[PDB]
Amino acid sequence: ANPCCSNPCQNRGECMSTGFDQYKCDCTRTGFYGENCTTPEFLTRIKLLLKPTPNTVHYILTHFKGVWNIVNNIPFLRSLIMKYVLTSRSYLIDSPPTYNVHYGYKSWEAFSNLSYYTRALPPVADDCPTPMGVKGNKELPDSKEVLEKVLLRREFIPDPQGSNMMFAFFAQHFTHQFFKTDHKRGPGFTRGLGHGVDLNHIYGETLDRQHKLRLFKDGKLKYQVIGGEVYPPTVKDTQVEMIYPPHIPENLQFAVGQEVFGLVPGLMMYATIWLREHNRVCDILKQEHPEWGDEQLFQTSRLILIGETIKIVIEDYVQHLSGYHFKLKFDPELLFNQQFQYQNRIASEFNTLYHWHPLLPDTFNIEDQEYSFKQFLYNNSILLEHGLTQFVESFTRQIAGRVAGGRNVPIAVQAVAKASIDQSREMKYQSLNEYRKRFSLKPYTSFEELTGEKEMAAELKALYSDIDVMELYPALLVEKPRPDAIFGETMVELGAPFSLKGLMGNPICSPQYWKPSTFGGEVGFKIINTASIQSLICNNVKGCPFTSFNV
Amino acid sequence: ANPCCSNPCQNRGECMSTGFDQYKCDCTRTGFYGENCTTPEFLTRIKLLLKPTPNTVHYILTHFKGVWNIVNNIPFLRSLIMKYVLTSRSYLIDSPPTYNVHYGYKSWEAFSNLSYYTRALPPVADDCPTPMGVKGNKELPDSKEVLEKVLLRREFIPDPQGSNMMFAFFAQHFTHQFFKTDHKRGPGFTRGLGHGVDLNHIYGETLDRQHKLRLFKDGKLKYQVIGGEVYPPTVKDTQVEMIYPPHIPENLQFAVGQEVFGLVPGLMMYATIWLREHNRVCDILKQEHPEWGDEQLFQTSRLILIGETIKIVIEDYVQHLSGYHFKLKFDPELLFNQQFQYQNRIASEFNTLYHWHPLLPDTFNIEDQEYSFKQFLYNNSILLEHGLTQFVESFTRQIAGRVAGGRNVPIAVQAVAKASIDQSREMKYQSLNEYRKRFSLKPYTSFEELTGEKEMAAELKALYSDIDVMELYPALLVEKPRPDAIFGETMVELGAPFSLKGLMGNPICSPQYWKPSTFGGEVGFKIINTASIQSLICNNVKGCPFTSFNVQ
Ligand SMILES: COc1ccc2c(c1)c(CC(=O)NCCCCNC(=O)CCC(=O)O[C@@H]1c3cc4c(cc3[C@H](c3cc(OC)c(OC)c(OC)c3)[C@@H]3C(=O)OC[C@H]31)OCO4)c(C)n2C(=O)c1ccc(Cl)cc1
Ligand SMILES: COc1ccc2c(c1)c(CC(=O)NCCCCNC(=O)CCC(=O)O[C@@H]1c3cc4c(cc3[C@H](c3cc(OC)c(OC)c(OC)c3)[C@@H]3C(=O)OC[C@H]31)OCO4)c(C)n2C(=O)c1ccc(Cl)cc1
Ligand code: HEM
Ligand code: HEM
Ligand SMILES: *[C@@H]1O[C@H](CO)[C@@H](O[C@@H]2O[C@H](CO)[C@@H](O)[C@H](O)[C@H]2NC(C)=O)[C@H](O)[C@H]1NC(C)=O
Ligand SMILES: *[C@@H]1O[C@H](CO)[C@@H](O[C@@H]2O[C@H](CO)[C@@H](O)[C@H](O)[C@H]2NC(C)=O)[C@H](O)[C@H]1NC(C)=O
Ligand SMILES: CCCCCCCCO[C@@H]1O[C@H](CO)[C@@H](O)[C@H](O)[C@H]1O
Ligand SMILES: *[C@@H]1O[C@H](CO)[C@@H](O)[C@H](O)[C@H]1NC(C)=O
Ligand SMILES: *[C@@H]1O[C@H](CO)[C@@H](O)[C@H](O)[C@H]1NC(C)=O
Ligand SMILES: *[C@@H]1O[C@H](CO)[C@@H](O)[C@H](O)[C@H]1NC(C)=O
Ligand SMILES: *[C@@H]1O[C@H](CO)[C@@H](O)[C@H](O)[C@H]1NC(C)=O
């Protein structure tokens, strides 16, 4: 019914109805003109002719190790390439943000209401004849069938990049500060009103919760000691609400910033590590500033840990994921002579993309034990039983599952994968190929090209019929991986822009914040600029065990 | 006690305690170095030698009319010069914002908590020996004495720039969408969480209030018709909360986005005009888009009115205030190749600077009546009696008061002026001269230099003793005006950067928003780009009466 239902405008042109059966494309600043913005301007053709494909660039970044080592030791050159990585696809994220689940056109409501996830592509209008707009059948294929035929794990498929459980739980822990879906409102809504890396998963989303978690001495967070080891405090002691089954003993109801982090001992592990890190930084700052009060010690520590988090995410986490030989760098100064918006709004599609449950193993292997999902979930006695040191040693060695390549979602979380499919549809996501085009990728022309195989392709073809009707979320998990990589092209090219924007968009990266006095002087500053996943663990885990994001 | 109490760091260097009795200045990117960041780098000295004073630039913009007329007709240069005006304050504003009334150091709390006004200068710490830090006496002069001696009006002083009551109430109406102090929390808190030109004063701050105000047909706002004329609906009919004294008739409790706009008929006049404008834009969009629903018509109209507001504020309102011969221009495209943050946080100091009550006359003259404050306040029957047309005609003719130059606050609002002084102190504002340095102005070296005269200066010296202890708010109202101007240097140089930032920082000015389809196509876009105070009145007020921000 809506004449824009077919998504006729190309190259990020905007579709507007101009009557009941007519549309106009707004081609402003697309670099294209014509009825659906498909005729390139002269400068546009030039850019197209020279532009290498993502797969080409990825080849270059994952080969020529000798050249990159040279590059990695020339600071001017390293900065130049990193600046490039940051800016080079800046243009892909709308900032200030635009659409959301209820608005397929720009509006003050969509801009101003922070309870929404934002949208990289507007929803398919309600009165469109098909789920994807006009293509495909009246109904999408049964989600349970899509799940079982191409998503569910048969045999465990290990990640060829060697991601471990330290990585898997870091990813879960880190992302769950800004992926916090407000289920009473709906899948397109979030409880993370900071829309980014504010460390609310440690400090709490609201002031009241934060104040319940704080010691109000020396800037510190409340904690308890169990068997000589520092752990988070209890629900009983703090009165902060946590989600626990009713049979969890009170001494085991740990209280942390994020209410769901008692779900898994792997999350509780990182919650404990970061809590220890906060109180460590408090000690350092108190030493530097005996004249400071509790409030300033707390606030400054929080800013430093925000810095540490961004530092580690870029130079260890993203570094490992990328498989690049180039050494990524956290350096806000790189953007100071660039056009860049220091703000971020979390996209629903980013949330969708990041459902990396194929990472999960069949069992969680700690010391000599192999825990089932049933044994692991909501069981912090496991963390207490083995301790942090053994957790780190064990998880550093246990390999995680491959995310792309198909059929690697453990059946234990099959309902989660199904919900990702069903909620994608509920939120009226456009198709895989629409999203590929939105991020300057070539549409897939068959299911075999998507998977790079034959059997899953075929089951998919029977289910969806048209490649242009293939859905975003299942496509990510069945996509042909990059060579010996964890992800395919679509995951990387859509996810990377959201990721860097969410990291660099933080106010501590802005010129007025990025200076030593913000962090209590050069000592605080150095904590950020020398942070690593290894030093995080070394400083806060007894025995300073070796760790890494790969086995 | 705090070693930073004396504000030792200069040139926007940041002070940090490094112990109980020592400090360090962080001179990063200030262009200066040394212990208090006062030694300039080579590039800095050059920059300092060449850059003209504000008063010099003001002279240039308010003279050579023949030359400016040439420039005004050369788009490249008009654009170039406008781009310049925009990007020349752009650094003086911290964006993302930093301090607030409770935080004199940067913190996640100060950044993230939108209930605060932000601060251009951090508060004086609580444990400082004097209100201004270390200078001056233990307590500041009695605010009642400052008020009575140099602020209160003796004889009405007209604005030499000819500002009229259309201007004065436009200023009040426009600013009260982002100056909305949350008195339950304290003076450093705001209820305007949009922190800018979101037109909540028309549409309501919250979704619940907006929906009570909406007709939910054709995108329109609810209204009533009285004697053939369109007015806001009532509280009785909408359940929209408004502030009225209990003796106001039900049929006279008009309900609009901003709960305080029943305060004066002048606010209700503009509330009514903008209400009519919204529904007018709804008719236009419905004509262009018969296929659209109520929701999209409403949202699209709101975006258009936001655009119109920014347009009018720059090209009519700021144009008038400036007295420039150069013709200012609303054009977002000017910033597309510039470094610029499309965001804004309303500063407490901006609020303070905008307390322009000397604008108010002794009486409000409509048609052949002259209403006292007592008769004018909370009296919407006056608007009904005379009608919008007569309001516009009368307010266009009545001159407003000079704001700087001293002794021009009407006695009727003396408590408001005193509260501005007292709440500034409550919020631990730094001194006039600290704020002057913060905006790259030379500190005043005496009270006579501040006022440009002798009598008020002598009274201020008796009260404050030290010029470095003079307060920001009273200084603004007693400052030597620019020649035949409404304001002095401090008002302009502090206010202009906040103002432009608040206007251009709006998301509709960003490249992904600033395109025709955002506003329903070329017709909607054209409404924004051709808006003016005269067209706003001509389209919505019977008879298309002439209006202007200056007396004719
Ligand atoms: C693969 O393994 C992983 C996995 C995850 C990764 C990562 C890697 C990574 C790493 C990562 O993201 N690396 C980025 C690799 C760099 C990609 N570079 C390219 O594709 C080449 C693009 C290029 O150089 O040209 C651009 C460009 C391209 C354009 C374009 C404009 C521009 C644009 C441009 C603008 C111009 O001015 C108008 C130009 O003319 C002057 C111009 O030509 C010179 C180009 C860019 C520019 O100014 O500098 C680079 C240019 O319109 C049409 O296409 C992250 C961050 N990741 C994540 O954080 C992440 C996290 C979670 C998830 Cl789920 C996914 C990813
Ligand atoms: C007259 O009455 C009123 C009243 C109200 C007004 C207004 C007027 C106005 C109008 C308004 O905003 N007027 C502003 C006056 C004009 C401002 N222009 C200037 O100050 C020119 C400054 C200039 O040209 O020099 C800068 C400059 C200066 C520097 C500096 C760097 C630069 C910087 C610069 C950079 C350079 O390298 C690129 C330079 O070398 C090439 C360079 O030259 C050496 C200068 C700027 C630049 O690149 O272009 C202009 C340059 O380091 C320290 O000093 C508004 C908006 N108003 C309001 O909206 C308003 C509303 C409410 C309130 Cl309360 C107050 C105001
Ligand atoms: C370790 C055991 C894990 C379990 C038991 C688990 C289970 C769940 C469940 C039940 C949900 C809620 C689904 C819904 O409400 O519809 C969820 C959401 C999610 N999961 Fe996991 N998951 C695990 C690990 C991971 C990992 C390693 C990642 C990696 C990033 C991840 C990423 C996500 C994301 C991004 C969401 C959306 C969160 C939100 O929007 O609030 N999960 N998971
Ligand atoms: C026309 C009659 C006017 C009356 C009766 C009036 C009265 C008041 C009152 C009672 C306050 C509240 C003070 C407090 O709560 O401490 C106030 C604040 C204020 N006034 Fe006026 N005023 C008038 C006109 C104006 C005008 C023409 C301007 C021009 C800009 C203006 C600017 C302001 C501002 C910016 C505030 C602060 C508002 C806030 O922080 O919420 N007022 N006025
Ligand atoms: C952001 O938008 C959501 C979506 O409409 C708002 O939530 C609704 O609020 C209205 C009125 O307050 C209720 O009648 C609805 O039941 C709510 N719906 C949902 C799905 O929650 C929300 O209030 C908006 N947030 C703000 C701050 O305005
Ligand atoms: C923004 O800051 C204000 C001031 O700290 C917060 O208001 C306080 O909230 C606490 C606990 O919620 C109350 O005990 C105080 O009485 C409140 N003080 C004032 C002055 O209102 C407010 O909650 C903060 N907002 C957010 C979203 O964190
Ligand atoms: C662990 C989940 C088993 C899936 C059972 C439901 C039917 C799934 O379906 C089939 O599964 C076979 C098993 O590998 C594959 O050969 C087929 O291609 C697939 O279609
Ligand atoms: C795109 O424009 C072409 C004309 O160049 C037209 O034939 C076509 O119908 C348009 N859109 C679609 C979805 O086909
Ligand atoms: C919880 O973990 C302990 C190991 O500490 C294990 O023995 C126990 O069986 C687990 N509980 C459940 C219900 O699986
Ligand atoms: C600023 O530093 C100078 C040394 O350059 C010192 O004499 C002075 O005490 C400092 N501050 C003030 C306010 O005098
Ligand atoms: C309100 O205005 C009317 C004129 O319409 C006037 O007659 C009346 O006295 C005013 N009310 C008060 C309380 O002054």
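Per Swiss-Prot, chain A residues shown: 18-568, in order.
Per the header of the entry, the method used was X-ray crystallography, 2.1 Å.
Backbone N, Cα and C define each Cβ position, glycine as well.
Per Swiss-Prot, the feature active site, proton acceptor maps to A:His193. Here A:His193 (active site, proton acceptor) comes close to A:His218, A:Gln275, A:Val277, A:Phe278, A:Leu284: these same-chain residues lie at least six apart in sequence, with C-beta atoms under 8 angstroms from its C-beta.
The feature substrate binding site is assigned by Swiss-Prot to A:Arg106, A:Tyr341. When Cβ atoms from all protein chains are considered, those within 10 Å of A:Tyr341 (substrate binding site) total 16, not counting its own.
For A:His374 (mutagenesis position), the Cβ neighbour count at a 10 Å cut-off comes to 21, with all displayed protein chains included. Residues or ranges marked as heme b binding site in Swiss-Prot (evidence: experimental evidence): A:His374.
For the domain 'EGF-like' (A:18-55), same-chain residues at least 6 beyond its ends with a Cβ under 8 Å from one of its own Cβ atoms are 61, 64, 121-122, 141-142, 144-146, 150-152, 447, 451, 454-455. Annotation comment: Swiss-Prot describes A:18-55 as domain 'EGF-like', evidence class sequence analysis.
The annotation that Swiss-Prot gives for the mutagenesis experiment A:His374 to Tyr reads: Impairs peroxidase and cyclooxygenase activities toward 2-arachidonoyl glycerol.
Experimental mutagenesis is annotated in Swiss-Prot for A:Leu517 to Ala, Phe, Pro or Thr, with the remark: Slightly reduced activity. When Cβ atoms from all protein chains are considered, those within 10 Å of A:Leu517 (mutagenesis position) total 21, not counting its own.
Under its mutagenesis annotations, Swiss-Prot gives A:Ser565 to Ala the following note: Decreases acetylation by SPHK1. Counting every protein chain shown, the Cβ of A:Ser565 (mutagenesis position) has 16 other Cβ atoms within 10 Å.
Here the Cα atom of A:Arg106 (substrate binding site) is found 10 Å from that of A:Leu517 (mutagenesis position). Checking each of the recorded positions A:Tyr341, A:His374, A:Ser565 against A:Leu517 (mutagenesis position) by C-alpha distance, the shortest gap belongs to A:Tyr341. A:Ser565 (mutagenesis position) sits 20 Å from A:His374 (mutagenesis position), taking the C-alpha atoms as the reference points.
Of all Cβ atoms in the protein chains displayed, 17 besides its own lie within 10 Å of the Cβ of A:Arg106 (substrate binding site). Cα spacing between A:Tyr341 (substrate binding site) and A:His374 (mutagenesis position): 23 Å, rounded to the nearest whole number.
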